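Enquirer: Attaching a single structure in structure tokens format; questions to follow.
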Amino acid sequence: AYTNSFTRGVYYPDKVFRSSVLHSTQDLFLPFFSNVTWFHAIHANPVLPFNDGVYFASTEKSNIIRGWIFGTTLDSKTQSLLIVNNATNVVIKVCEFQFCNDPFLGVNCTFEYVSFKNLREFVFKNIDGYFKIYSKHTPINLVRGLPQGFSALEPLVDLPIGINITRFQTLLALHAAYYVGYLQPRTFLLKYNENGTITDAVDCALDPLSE
Amino acid sequence: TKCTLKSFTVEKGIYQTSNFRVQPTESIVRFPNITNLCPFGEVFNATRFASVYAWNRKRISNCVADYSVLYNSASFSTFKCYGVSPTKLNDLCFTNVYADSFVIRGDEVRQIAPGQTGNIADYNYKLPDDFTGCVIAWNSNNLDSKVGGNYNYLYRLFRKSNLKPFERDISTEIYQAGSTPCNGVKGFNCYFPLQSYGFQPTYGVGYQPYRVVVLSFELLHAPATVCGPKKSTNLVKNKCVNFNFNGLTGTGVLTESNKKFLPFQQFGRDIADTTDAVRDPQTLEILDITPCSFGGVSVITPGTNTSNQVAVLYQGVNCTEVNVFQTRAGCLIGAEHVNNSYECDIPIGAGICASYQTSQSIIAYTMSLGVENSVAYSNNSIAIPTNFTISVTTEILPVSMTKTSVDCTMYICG
Amino acid sequence: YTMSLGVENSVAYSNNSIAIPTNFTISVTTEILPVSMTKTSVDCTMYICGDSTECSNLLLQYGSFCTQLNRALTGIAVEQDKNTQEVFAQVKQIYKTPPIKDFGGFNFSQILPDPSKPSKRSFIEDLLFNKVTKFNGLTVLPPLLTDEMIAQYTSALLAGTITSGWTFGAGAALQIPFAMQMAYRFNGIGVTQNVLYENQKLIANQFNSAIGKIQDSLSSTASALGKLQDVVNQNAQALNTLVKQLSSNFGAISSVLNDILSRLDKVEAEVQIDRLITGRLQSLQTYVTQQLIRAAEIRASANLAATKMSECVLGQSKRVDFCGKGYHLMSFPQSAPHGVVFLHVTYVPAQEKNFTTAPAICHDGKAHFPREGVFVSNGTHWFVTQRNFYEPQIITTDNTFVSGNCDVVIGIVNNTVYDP
Amino acid sequence: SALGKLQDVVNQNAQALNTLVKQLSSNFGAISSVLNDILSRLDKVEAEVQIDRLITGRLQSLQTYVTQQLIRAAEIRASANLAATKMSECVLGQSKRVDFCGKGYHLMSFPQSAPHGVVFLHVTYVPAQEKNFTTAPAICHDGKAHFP
Amino acid sequence: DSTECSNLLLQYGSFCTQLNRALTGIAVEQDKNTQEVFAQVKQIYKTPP
Ligand SMILES: *[C@@H]1O[C@H](CO)[C@@H](O)[C@H](O)[C@H]1NC(C)=O
Ligand SMILES: *[C@@H]1O[C@H](CO)[C@@H](O)[C@H](O)[C@H]1NC(C)=O
Ligand SMILES: *[C@@H]1O[C@H](CO)[C@@H](O)[C@H](O)[C@H]1NC(C)=O
Ligand SMILES: *[C@@H]1O[C@H](CO)[C@@H](O)[C@H](O)[C@H]1NC(C)=O
Ligand SMILES: *[C@@H]1O[C@H](CO)[C@@H](O)[C@H](O)[C@H]1NC(C)=O
Ligand SMILES: *[C@@H]1O[C@H](CO)[C@@H](O)[C@H](O)[C@H]1NC(C)=O
Ligand SMILES: *[C@@H]1O[C@H](CO)[C@@H](O)[C@H](O)[C@H]1NC(C)=O
Ligand SMILES: *[C@@H]1O[C@H](CO)[C@@H](O)[C@H](O)[C@H]1NC(C)=O
Ligand SMILES: *[C@@H]1O[C@H](CO)[C@@H](O)[C@H](O)[C@H]1NC(C)=O
């Protein structure tokens, strides 16, 4: 099943303060007003492609999604990035430590790290084998679809793991829904206000008026 | 002024000589509050590295090192750098360094350079075209070469596709190019994916083994974690200084500010794409890197045929920030302010003009637009002239400038 | 769609028909001209090298480029004041208004200075100021004449025009009653001066309404300032482009000059920095060349504005369409940011009527021609009128002159000429 | 110093050529400013690197001169068309155009030649001794209005 | 139409947009010149038969 990206999937392209400027950059972004997938957060959590990078979101009552796996095979035949939450930290491993092959839990050490109503949004991209994570959380204003209006995702993590990725999957803690779309190389115009803050954007390739 | 104009005579005028800048009183060094020694010396003493298709990496962070001894050291048979000079490394800091290492024949050490191609660069260890880093290597024939051959070092001879920059790929899957089915064994057009160097002590100095280390530097928007062997100063504020934040360097006032850097932001920029502010990595405060508080200097003078006396306008500078007068154009020094107004002699700006007047001094005044007159108008009165004067007015116009010609071959070459 | 060139009109020509206007409208067509663009200066050593001594000693190897670019912008900057003098400072005395406004019903209070303002612009000058909207060795310099001075020259030129006609543009200003001044403006366009005095209330009410429309036009129509706002936008866009070129690599490894100096060493640093110097210098030559060309455009506009000041304001111009459309009566200058605005008052004829006409009238064998004016008939009565407003006189030996016998003229008509 | 508008044409072009000659003293990043040094110190393959820096600099310097002469010649042409208009209207005529043919009411003009230009002696009538009179727009006689 | 050249040309920055702008400003001005010379008449008059 499908829905639409609207203005979502914007994030700060670097840790630099710019202010009172309509700055521009070319980077991976989620294309504006583009078609994206939607799923229930149950059982409906299959293997997916990753492509160059992912926009992920989920609408959840008490956070039911508690991890993700990224890699070529996702199956502990080779090191594959496992991202997890333990209710006090984010926990990250690349190990052949196999989670349930039916992808939920009812409640090799070559790299490791530790730090509907809730909408969580995440953006993921891999550059030089390093994995970069951006995110934002909000209360919902729509019960099933994605929010139409603007918000910029914040930087969370950048880990120099050195790993190839082509696929991913999401993992559930049980006794909600999620959305997936892919980034493309795009030129964007970014509305930095006085407060160091991107307040709006234009996807320059969206339409002839955007050009 | 005489030097700006390249002459000993200066006519009555205002001349744009120079530019006032508040000078850097002292240098200021702001590395992170870190100690420890980086493990490069551990890598330089390792018992072996991996076969090059499986090349090792060590991440370097939270530490300092002296690089200057390394390119002087008799321990190394080759040292190179790209995007950095080895001479400059002791002055720098990095967000990370990665030391990448392997053993290969000396004839293949040439592939450890930016944007290369061939079986190492394509199928074992790719460096990008714009690689910022250094390379260290030593002939290891004394450690790594043996009678009949040391076969324990190998390289990928073949792959289906070329590696991305820093892609690591350890699986030795058979190189089936032809119809000959792989089935986990060698065949014609289905070759073994590796080869062994088999290093023998009879090998020539290029075909001999070399141990290699690649120093992959990065300095990012994210702050430094690695540095050269230089200590921080304490901070200085609201005075001009020659600053150094992790190698981000220049001349300027470290101005106290409330510039609203979001919690993740580390540096800020002017629209020229040059730094206007930084977070101090020890104080964790948003220092605006104000420049030398600059302002153009303009020199007001009567002709040197009249006097050596002179006045100075610091354009856009306030007189508290450089007799003295605050014009709207900038601070004016050496000119006597006057409440009378006169015809404009030397123009300054914003309605001010200056002149040489009484014992003489340069005066400065708001210019007079003309003699004030009220016309004696009323609804039934007319003035009619009873007489005339025949004026003769001289009007002067240019018509034709000098007909030059320049022969471009005789000018450029001759 | 294919654009239309205008409404199509078959003019009713025939060999003995003339149309004469029976009425007029005093139009007040506004015109706007640029006079002086933003003065700038560039300290090229600071722009190119930003106090790097290493870069500054490289820039010495190029010689006179930095001084001749600073010279070219200095030549443009001085000329901006020369334009601003030549347009406004055409009168050597500062004329001031009488206290009491006995101008025969014309209401200049909306275009004369207003004492209520903190800076004493007129009302219409203040609308023109509301309708119009650097850090790297680049600088902006203030003009020599401030807006508080230009607003006095656009008072002196205006109070001269109102109290004294042409005369302040030729000798000492001579007082003349404003209704009589308009009588000599009208007599300058072939309308006989009694057409003013017999209609003075109508002319005052048309003029006061035509001034009132300009306040409503400028209040609603911010696009009316197009020429002046574009001269601001062109200079702002040129400086933003010259600043943003500091970010360009020009084939160096980085555009932050301190990267090359803090990462390479002096042998390689010169090879990289000479790319930035060549690229930033080619960027600054490109800006200064466009400012020299743009200064010639604003100078051509300032010479035109200075000529319209001398002809339309300080006098009355016989030059068709030069001082606004219609027949020119009079013009009032008003100041605006980087420019000048003229309110050209023009007599436009209206309410035509058709008449039968003849080039000559045959009396007792003599051919009579009109002394000034045209012969016309309603169909049976014959009359003579001035050409530009229907005013039928009886035909006489005074308002006509004889030449030759009735045979020679084509289309002459037989009618009796009266002799007083 | 009345002849500033003519003398400045001579001074601007003299300052432009003297600046264009001084540019041959620049190194432009070559090992010497003087091209016979480069040919007498270096072999062909090295000399053709050093000379290419000089050619790049000297050619950029000569394009900078010719571009500013094109601009300056357009400025002089706008003055030559103005002078040709004053010759036609002021000398060969009488001008009705206020403050074009000199200040005052224009009568007549005489052209006089000068180096690089022309000087007009405009002859103008200026009214010069006022009296203040009572006035009226019309005179009433036998109930009829008379106008002058 | 070499992309290999175009990616070097981008390093020279905004020279290319201001060249396309300068020729655009001249090109629009040629329409305005042809407008101001000929379109001085407000209605299309035509002669008698
Ligand atoms: C000049 O600078 C001082 C601060 O040093 C400030 O108080 C004053 O207002 C300034 N005056 C002007 C005209 O800028
Ligand atoms: C100038 O005028 C001000 C009053 O406006 C006065 O305070 C000042 O003393 C005067 N200075 C001179 C030299 O007259
Ligand atoms: C006009 O002025 C001259 C002096 O310029 C004087 O000699 C002459 O008498 C005056 N004429 C009259 C009519 O007053
Ligand atoms: C002339 O036009 C005005 C327009 O307001 C009108 O009031 C006036 O009556 C007209 N004159 C005649 C004679 O119709
Ligand atoms: C002139 O026009 C203004 C328009 O606001 C009006 O207030 C003023 O009373 C008028 N003055 C005269 C003398 O008619
Ligand atoms: C004048 O006469 C012609 C022909 O009858 C007619 O077309 C035109 O409208 C008339 N003009 C006026 C002002 O009545
Ligand atoms: C005007 O035209 C008519 C035909 O329409 C002709 O008979 C007449 O003679 C002409 N009159 C003149 C003065 O040419
Ligand atoms: C005009 O009058 C004369 C004298 O009466 C006569 O000969 C002539 O025929 C008349 N012309 C016309 C057009 O009737
Ligand atoms: C006569 O008019 C002049 C200005 O033209 C003026 O200076 C003078 O005061 C007037 N005389 C009287 C008595 O008003």
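Following Swiss-Prot, chain B shows residues 299-620, 641-676, 689-744, kept in their order.
Note: Cβ is positioned from N, Cα and C throughout, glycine not excepted.
Feature list, courtesy of Swiss-Prot:
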MUTAGEN   B:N343 to Q  Reduced viral infectivity
MUTAGEN   B:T676 to A  Partial loss of O-glycosylation by host GALNT1
VARIANT   B:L368 to I  In strain: Omicron/XBB.1.5, Omicron/EG.5.1
VARIANT   B:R408 to S  In strain: Omicron/BA.2, Omicron/BA.2.12.1, Omicron/BA.2.75, Omicron/BA.4, Omicron/BA.5, Omicron/BQ.1.1, Omicron/XBB.1.5, Omicron/EG.5.1
VARIANT   B:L452 to R  In strain: Delta/B.1.617.2, Epsilon/B.1.427/B.1.429, Kappa/B.1.617.1, Lambda/C.37, 19B/501Y, Omicron/BA.4, Omicron/BA.5, Omicron/BQ.1.1; Contributes to cellular immunity evasion and increases infectivity
VARIANT   B:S477 to N  In strain: 20A.EU2, Iota/B.1.526, Omicron/BA.1, Omicron/BA.2, Omicron/BA.2.12.1, Omicron/BA.2.75, Omicron/BA.4, Omicron/BA.5, Omicron/BQ.1.1, Omicron/XBB.1.5, Omicron/EG.5.1
VARIANT   B:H655 to Y  In strain: Gamma/P.1, 19B/501T, 19B/501Y, Omicron/BA.1, Omicron/BA.2, Omicron/BA.2.12.1, Omicron/BA.2.75, Omicron/BA.4, Omicron/BA.5, Omicron/BQ.1.1, Omicron/XBB.1.5, Omicron/EG.5.1
VARIANT   B:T716 to I  In strain: Alpha/B.1.1.7
Enquirer: CA-CA, which of the variant positions B:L368, B:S477, B:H655 lies nearest B:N343 (mutagenesis position)?
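Expert: For B:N343 (mutagenesis position), the spatially nearest of the variant positions is B:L368.
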Enquirer: Sort the recorded positions B:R408, B:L452, B:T676 by C-alpha distance from B:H655 (variant position) and give me just the closest.
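Expert: Comparing Cα positions, the candidate nearest B:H655 (variant position) turns out to be B:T676.
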Enquirer: Within a 10 Å radius around the Cβ, which one of these variant positions has the most neighbouring Cβ atoms: B:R408, B:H655?
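Expert: It comes out as B:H655.
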Enquirer: Quick one: of B:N343, B:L368, B:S477, B:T676, B:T716, which recorded positions have a CB closer than 8 A to some CB in chain D?
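Expert: From B:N343, B:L368, B:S477, B:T676, B:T716, the ones near chain D are B:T716.
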Enquirer: So if I draw a 10 Å sphere around the Cβ of B:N343 (mutagenesis position), how many other Cβ atoms end up inside it?
Expert: 8
Enquirer: Please work out the number of neighbouring Cβ atoms within 10 Å of the Cβ of B:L368 (variant position), leaving out its own Cβ.
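Expert: If we count other Cβ atoms within 10 Å of B:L368 (variant position), we arrive at 20.
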Enquirer: Where does B:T676 (mutagenesis position) sit in the DSSP three-state scheme?
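Expert: SS state of B:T676 (mutagenesis position) = coil.
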Enquirer: Between B:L368 (variant position) and B:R408 (variant position), find the distance joining the two CA atoms and give it rounded to the nearest Å.
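Expert: Distance between the two Cα atoms comes out at 20 Å.
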Enquirer: Any idea what DSSP makes of B:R408 (variant position), helix, strand or coil?
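Expert: Note: B:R408 (variant position) is helical by DSSP.
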Enquirer: Select the most exposed residue of B:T676, B:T716, where exposure means the fewest other Cβ atoms within 10 Å, treating these as the recorded positions.
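Expert: Counting other Cβ atoms within 10 Å of each of the recorded positions B:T676, B:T716 gives the minimum at B:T676.
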Enquirer: Using all protein chains in view, find how many other C-beta atoms are within 10 Å of the C-beta of B:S477 (variant position).
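Expert: For B:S477 (variant position), the 10 Å Cβ neighbour count is 9.
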Enquirer: Return one of helix, strand or coil for B:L368 (variant position), based on DSSP.
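Expert: In the DSSP reduction, B:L368 (variant position) maps to helix.
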Enquirer: If I restrict to non-local contacts, at least six residues apart, and a C-beta distance under 8 angstroms, what lies near B:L452 (variant position) in its own chain?
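Expert: Looking at Cβ-Cβ distances below 8 Å from B:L452 (variant position), excluding near sequence neighbours, one finds B:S349, B:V350, B:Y351, B:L492, B:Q493, B:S494, B:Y495.
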Enquirer: Express the distance between the Cα positions of B:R408 (variant position) and B:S477 (variant position) as a whole number of Å.
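Expert: With distance taken Cα to Cα, B:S477 (variant position) is 35 Å from B:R408 (variant position).
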Enquirer: Whole-number Å distance between the CA of B:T676 (mutagenesis position) and the CA of B:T716 (variant position)?
Expert: 42
Enquirer: Round to the nearest Å and give the CA-to-CA distance linking B:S477 (variant position) with B:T716 (variant position).
Expert: 120
